[PDB]
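Novice: Quick one: structure below, then a few questions.
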Amino acid sequence: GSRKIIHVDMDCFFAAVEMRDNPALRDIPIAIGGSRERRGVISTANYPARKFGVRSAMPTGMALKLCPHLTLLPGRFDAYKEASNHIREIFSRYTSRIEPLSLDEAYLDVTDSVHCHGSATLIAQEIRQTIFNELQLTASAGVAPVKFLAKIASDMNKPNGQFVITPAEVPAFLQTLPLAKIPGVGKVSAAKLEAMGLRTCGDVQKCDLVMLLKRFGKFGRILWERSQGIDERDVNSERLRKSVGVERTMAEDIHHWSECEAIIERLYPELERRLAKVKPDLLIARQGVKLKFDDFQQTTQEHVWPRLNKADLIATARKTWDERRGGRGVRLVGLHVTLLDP
DNA sequence: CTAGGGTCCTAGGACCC
DNA sequence: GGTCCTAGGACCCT
Ligand SMILES: [Mg+2]
Ligand SMILES: [Mg+2]
């Protein structure tokens, strides 16, 4: 009863798109991210910039210290969305068992496929080749019997490569696999796990499930399972969006309600435009606001509400402004909507 | 020197039983 | 003892 799961993942997605559309950027260090003056961070960088240590989520001031010639780009999201739609249509030529995880990646369950003699290895190769042929972008891929191992595997031979993990290979692969490589085990969990001698899946295998449950709740069951190659999550092609948000970090902290209200007046039309694409009548389940203070604490307050409404969002921001906050400066203002259930 | 787009999980009190 | 409301936080993607 062994499934074949492919994880396909575009290489340096945003930057790869900018280099295709402007070949001058191919061999110099580039990165999509907000300027140092906008207090921005790097969304991604090409390999010439990664050589200097430039990484996704790095504050753009640090990126520029490591790489003084870094060329900064704003991002062309319609171009990325277009390439996203294209590769998903390419996925559809091979199976309908497609679960996109983001613009540039997806799981595919090809267990019941009879393309390429039912070979998941050759399906993954054909997909990567077609993507390059039709979009002039490269992709990497991972092949394994379960989701999380396939996703790990797509990182191991990138860029423009793939890696295959068979059932026979799973135990050796797991023994020294660092826990932090598991999707969903992040910095905080890894440091907790490290703090009591759990670094790798092999370490967790020597652990009692009851103790893992007591100490991490349902997460501890996930840890126990993944450390054994257990991952029964099915590829789900029916996931739907649940929220939409629009927020802006200012170049300078604001200290006056007049400034906050002005920001909201610019954000609201954008939130409405994006809601309207997916819900023309603007009917929703909840709406709310977000403030992030100069000390980086953030608060949200949101409530049942039937339909996008600017004045209520201003009103709610006013309360949050007055009630929470206590004289701090504000670096970010956000608006938020929770979508109806169906 | 710290984005903006999101998903999922937890947890207390309210409410319904 | 379920389920809803709400706030916060870890985590994911580029
Ligand atoms: Mg990628
Ligand atoms: Mg990806």
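Note that the numbers count up from 1, one per residue, in the order the chain is shown.
Method reported for this entry: X-ray crystallography, 2.0 Å.
In case you wondered, yes, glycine gets a Cβ from its N, Cα and C as well.
Feature table excerpt (Swiss-Prot):
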type	residues	note
DOMAIN	A:5-186	domain 'UmuC'
BINDING	A:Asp9, A:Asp104	Mg(2+) binding site
ACT_SITE	A:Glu105	active site
VARIANT	A:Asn133 to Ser (Swiss-Prot position 132)	In strain: ECOR 34B1 and ECOR 37UG
VARIANT	A:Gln136 to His (Swiss-Prot position 135)	In strain: ECOR 70B1
VARIANT	A:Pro171 to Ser (Swiss-Prot position 170)	In strain: ECOR 37UG
VARIANT	A:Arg226 to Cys (Swiss-Prot position 225)	In strain: ECOR 59B2 and ECOR 60B2
VARIANT	A:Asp322 to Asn (Swiss-Prot position 321)	In strain: ECOR 35D
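Mind running through what each feature is packed against?
Specialist: Non-local neighbourhood of A:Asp9 (Mg(2+) binding site): A:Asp104, A:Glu105, A:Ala139, A:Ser140, A:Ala141, A:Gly142, A:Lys151, A:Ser154, A:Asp155, A:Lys158, each in the same chain, at least six residues away, with C-beta under 8 Å from its C-beta.
Take the CB of A:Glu105 (active site) and look out to 10 A: across all protein chains shown you find 20 other CB atoms.
Around A:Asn133 (variant position), a 10 Å sphere centred on its CB holds 10 further CB atoms from the protein chains shown.
Under 8 Å, Cβ to Cβ, and six or more positions away along its own chain, A:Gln136 (variant position) finds A:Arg20.
The Cβ of A:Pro171 (variant position) has A:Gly229 as same-chain neighbours under 8 Å, each 6 or more residues away in sequence.
Close to A:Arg226 (variant position) in the fold, though at least 6 residues off in sequence, lie A:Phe148, A:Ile182, A:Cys201, each with a CB less than 8 Å from its CB.
Annotation note: A:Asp322 (variant position) sits in a helical segment as assigned by DSSP. For A:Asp322 (variant position), the number of other Cβ atoms no farther than 10 Å from its own Cβ, over all displayed protein chains, is 10.
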Novice: Can you tell me which of these variant positions sit near ligand 1, meaning the Cβ is under 6 Å from at least one of its atoms: A:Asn133, A:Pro171, A:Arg226, A:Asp322?
Specialist: none
Novice: Test of understanding: give the count of other CB atoms lying within 10 angstroms of the CB of A:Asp104 (Mg(2+) binding site).
Specialist: 22
Novice: With H, G and I counted as helix, E and B as strand and the rest as coil, say where DSSP puts A:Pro171 (variant position).
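Specialist: In three-state terms, A:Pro171 (variant position) counts as helix.
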Novice: Provide the three-state secondary structure of A:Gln136 (variant position) computed with DSSP.
Specialist: coil
